[PDB]
2 protein chains.
Amino acid sequence: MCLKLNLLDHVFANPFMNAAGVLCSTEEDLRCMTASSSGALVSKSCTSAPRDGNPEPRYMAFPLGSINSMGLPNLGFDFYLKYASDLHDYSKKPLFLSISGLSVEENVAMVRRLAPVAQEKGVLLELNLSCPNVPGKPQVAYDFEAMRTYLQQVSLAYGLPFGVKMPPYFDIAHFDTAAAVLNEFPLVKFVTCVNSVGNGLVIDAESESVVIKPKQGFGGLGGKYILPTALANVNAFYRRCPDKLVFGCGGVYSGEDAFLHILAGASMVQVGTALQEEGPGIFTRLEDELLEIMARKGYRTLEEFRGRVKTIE
Amino acid sequence: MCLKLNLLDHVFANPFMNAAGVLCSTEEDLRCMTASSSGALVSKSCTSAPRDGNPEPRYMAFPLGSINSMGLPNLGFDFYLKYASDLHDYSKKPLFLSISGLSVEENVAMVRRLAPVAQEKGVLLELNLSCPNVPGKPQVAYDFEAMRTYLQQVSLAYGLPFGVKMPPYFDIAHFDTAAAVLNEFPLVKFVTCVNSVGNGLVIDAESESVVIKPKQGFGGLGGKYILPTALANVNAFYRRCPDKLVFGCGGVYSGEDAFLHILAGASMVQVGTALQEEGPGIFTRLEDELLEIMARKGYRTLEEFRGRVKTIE
Ligand SMILES: Cc1cc2nc3c(=O)[nH]c(=O)nc-3n(C[C@H](O)[C@H](O)[C@H](O)COP(=O)(O)O)c2cc1C
Ligand SMILES: Cc1cc2nc3c(=O)[nH]c(=O)nc-3n(C[C@H](O)[C@H](O)[C@H](O)COP(=O)(O)O)c2cc1C
Ligand SMILES: O=C(O)c1cccc(CCc2c(C(=O)O)[nH]c(=O)[nH]c2=O)c1
Ligand SMILES: O=C(O)c1cccc(CCc2c(C(=O)O)[nH]c(=O)[nH]c2=O)c1
C-alpha cells in the first residue's frame, strides 16, 4: 500500500500538506512543517511588503471549525523568496510558495522575481485569487474579468507552471464560468479548491458578541462547516478542468475526510483549521487513517480511487 | 412567557415558522403546521403548474445537516391559492405563500391572482429568488440586473407589501449591491436570509458514492453547516436595510440558535432541516429554550435584544 504521488515533476511521500496561512508564516513555522510527516508545505500568502495584519482577536476556533480575518499578516515576499532560494531543504519535501498581491501589478512584480528561483530550485507557485482587489469590488476570483486579467499578466510575467487558490462557488454558472477562465491558461497546472467560505459570522451566545474584532466580526469559515462545499468545488473543477490537477482543501480532520477529497478528484490534500488546532502531529494520524481505509477497501494506490466518486443511476 | 409579536400588520404568538419547502407541500402538511405551536407557516414554493420534481433520493440528512435537490416539486399555484383563500384558518396563525416561478412573467401571473386574496384574507407573499440551474446564466439573486427586473415587475403586478427569500452571499461588495437593489423597492418589507448554501456535495465513504441522485449529487446545504453563513447574511441585511424586516433562516436546532439569529437582527426565525428531522414538536422545544435563555439574561422581550449583537472595540 502506498501514499506516494508524482506530479508537477516532483515526488511526494504522501498527499498531505498545510493549507496556506497555517503554520507557515515564520522561518520557525516552515522548519516545523518541513520536520513534520507532511508530503509538502506551502508558505504563507505574501505581499511585496511585510504586513502586521489585522487587530486581534482575528482567529477563533470552535468544535465545528474556525473563522478568521487575519488581514494577510506576513513577513514580505523577500523573506519567502530567501526561504525558497536559500533555506528550504528540498531533499525533505517539496515547497510551494503562496503569493497574494493586493493588485495585479504587485503580483507581476513578485512572480518576475520568483521565476528564476522556481526554475533553479523547483519551488512551486500557488497564486491566491481568493483575495481583495479594490474595496467595494468583489474578491478577484469572484470578478471573472479581473481574474482573467490577473492570470494573463501572471502567465506572461512568470512563464512557468503554477497553480491557483480558488474561493468556493455556490452556483453552477460560476463553476462553468470560472473553469472556462482557468482553461484559457495552459500554465495553470493545478487548482486548489477551496479557500475559506467568505464572510460568515460567529456569535457567542453568552457574551452576545462576535468573536473576532475586524470587519464587525465577519470572517472566512474553515473546518467542519465547509467539507461538503469543499468537496463540491474539488469535483466541479475536476470535471471541468481535465488537463489540470485539483488540490483539495477544506474540512479535513481525518483520513476519511481526505479519502472523500481524493474520490472527488484531489491530488494533494491540504489541512488548515484541523492543523491549526491539533498541530503537526495530525499528519501521522491522517496518513495512518487513510492507509487503514485503503487496506479495508483493497486499494493499493491513490490513483486507484482518485476522481472515482460514484453517481447514482 | 410570552414571545408574542406584531409584524407586517399581523400578530404572531412567537417568532418561529417552518422554512419554505419543509412540511408544507400538501394540504396534510399545511394542516400539520397549522396545528403545531409555530407562530406562522409558509407554503412550499410553487409554480403555475404542478411539478413532480427530481428523481429520488433527492434529500438526505446527517448529523451536521442536510443536502437537497428536490427540483421544486409542488402541487401548483392554484392549490396553494385555494389553501390560502378557502382552507387556512387565520385564527390559528398567519400564512405566508412562497412563489417561485421560472420566469418573471410566471411570477407576475401568480402575484396578480394572489393580490385580492392578500387583501381579503391577509395571506403574505414570500418571493423565492432561487431557481433550477439554466446553463449559461446564474440564479436570479446572483444576477443583480435580473433581480432588479423581477422585483420591479412583481412590485408593479402585486402592489402590496411582500418579502423576498435570498440565497447567501459571501462577499461584502455583494451584500452592498444586493441590499441596494432591495432598498429600491419599498413594497419589499421583509427579507428572508438564507436559502440553502448552494451546490454542496456529500459523499458516503463506504459506498464511495454521492448521496442524492439529481445533479450528480450536488445540492443545497442546510443545518449546522450553515449557521455562521446565515447569521452573517441576517446581520448584513439587518444593517443595510433599516426600513425592512429580516427573517432568519439557516441552522436553527435550538433556542440558543434562535437567540443568535435574533441578536443578528431576525424578526421571524424559520426552521428547515431541524424541522424535517425532528418534526413539528420542535416548535414547543424551541420556544421553551428561547424563553429560558431570555429569563436567565433578564430579557422580557425580543425587542430588547433584536439586532443588538455586540462588536469588539
Ligand atoms: C488562520 C488562517 C489563515 C489563512 N491564511 C490564508 C492565506 O494566507 N492564503 C490562503 O490561500 N488561504 C488562507 N487561509 C485559508 C486556508 O488555506 C484554507 O483554504 C481554509 O482555511 C479552508 O481549509 P480548512 O477547512 O482546512 O481550514 C487561511 C486560513 C486560516 C484559518
Ligand atoms: C427539503 C427542502 C426543500 C426546500 N424547499 C424550499 C423551497 O421550496 N423554497 C425555498 O425558499 N427554500 C426551500 N428550502 C430551503 C429552506 O427553506 C432553508 O432556506 C434551508 O433549508 C436553510 O435552513 P435550515 O438550515 O434550517 O435547513 C428547502 C430546504 C429543504 C431541506
Ligand atoms: O486582508 C483581507 O481582508 C483579506 C480578506 C480575505 C482574504 C485575504 C487573503 C488572505 C487570506 C486570509 C487572511 O489573511 O485573512 N484568510 C483566509 O482565510 N484566506 C486568505 O486567502 C485577505
Ligand atoms: O430545481 C432545482 O435544482 C432547484 C435548485 C435551487 C432552488 C430551487 C428552488 C426551490 C428550492 C429547492 C428545491 O426544491 O430543490 N431546494 C432548496 O433548498 N431551496 C429552494 O429554493 C430549485
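Here chain B follows Swiss-Prot for its numbers: 2-314, in order, are the residues you see.
Recorded method is X-ray crystallography, 1.7 Å.
Cβ coordinates are placed from backbone N, Cα and C, and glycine is handled just like the others.
Annotated features in Swiss-Prot:
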- B:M2 to T: In allele DHOD3 (VARIANT)
- B:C3 to R: In alleles DHOD2 and DHOD3 (VARIANT)
- B:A21, B:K45, B:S46, B:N129, B:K166, B:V195, B:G224, B:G251, B:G252, B:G273, B:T274: FMN binding site (BINDING)
- B:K45, B:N69, B:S70, B:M71, B:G72, B:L73, B:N129, B:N134, B:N196, B:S197: substrate binding site (BINDING)
- B:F63 to V: In allele DHOD2 (VARIANT)
- B:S86 to I: In alleles DHOD2 and DHOD3 (VARIANT)
- B:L98 to V: In allele DHOD3 (VARIANT)
- B:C132: active site, nucleophile (ACT_SITE)
- B:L222 to I: In alleles DHOD2 and DHOD3 (VARIANT)
- B:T285 to R: In allele DHOD3 (VARIANT)
- B:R301 to K: In allele DHOD2 (VARIANT)
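Sequence-distant neighbours of B:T274 (FMN binding site) (same chain, 6+ residues apart, CB-CB distance under 8 A): B:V23, B:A62, B:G66, B:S67, B:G223, B:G224, B:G252.
B:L222 (variant position) sits 9 Å from B:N196 (substrate binding site), taking the C-alpha atoms as the reference points. With every protein chain in view, the residue among the recorded positions B:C3, B:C132, B:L222 whose Cβ has the most Cβ partners within 10 Å turns out to be B:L222.
Largest Cα-Cα distance over the residues recorded as binding substrate, namely B:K45, B:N69, B:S70, B:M71, B:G72, B:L73, B:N129, B:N134, B:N196, B:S197, equals 19 Å. Between the farthest pair of Cα atoms in the FMN binding residues (B:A21, B:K45, B:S46, B:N129, B:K166, B:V195, B:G224, B:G251, B:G252, B:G273, B:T274), the distance is 20 Å. In terms of C-alpha distance, the listed recorded positions B:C3, B:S46, B:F63 place B:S46 closest to B:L98 (variant position). Taking B:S46, B:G72, B:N129, B:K166 as the binding-site residues under consideration, the smallest Cα distance to B:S86 (variant position) is found for B:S46. In this structure, B:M2 is the one among the recorded positions B:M2, B:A21, B:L98 with the smallest number of other Cβ atoms inside 10 Å of its Cβ. Cβ neighbour count within 10 Å across all protein chains ranks B:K166 highest among the recorded positions B:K166, B:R301.
Taking Cα separation as the measure, B:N196 (substrate binding site) is nearest to B:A21 of the recorded positions B:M2, B:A21, B:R301. When Cα-Cα distances from B:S70 (substrate binding site) are compared across the recorded positions B:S46, B:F63, B:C132, B:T285, B:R301, the shortest belongs to B:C132.
Among the recorded positions listed (B:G72, B:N129, B:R301), B:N129 has its Cα nearest to the Cα of B:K166 (FMN binding site). For B:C3 (variant position), the spatially nearest entry among the recorded positions B:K45, B:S46, B:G72, B:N129, B:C132 is B:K45, judged by CA separation.
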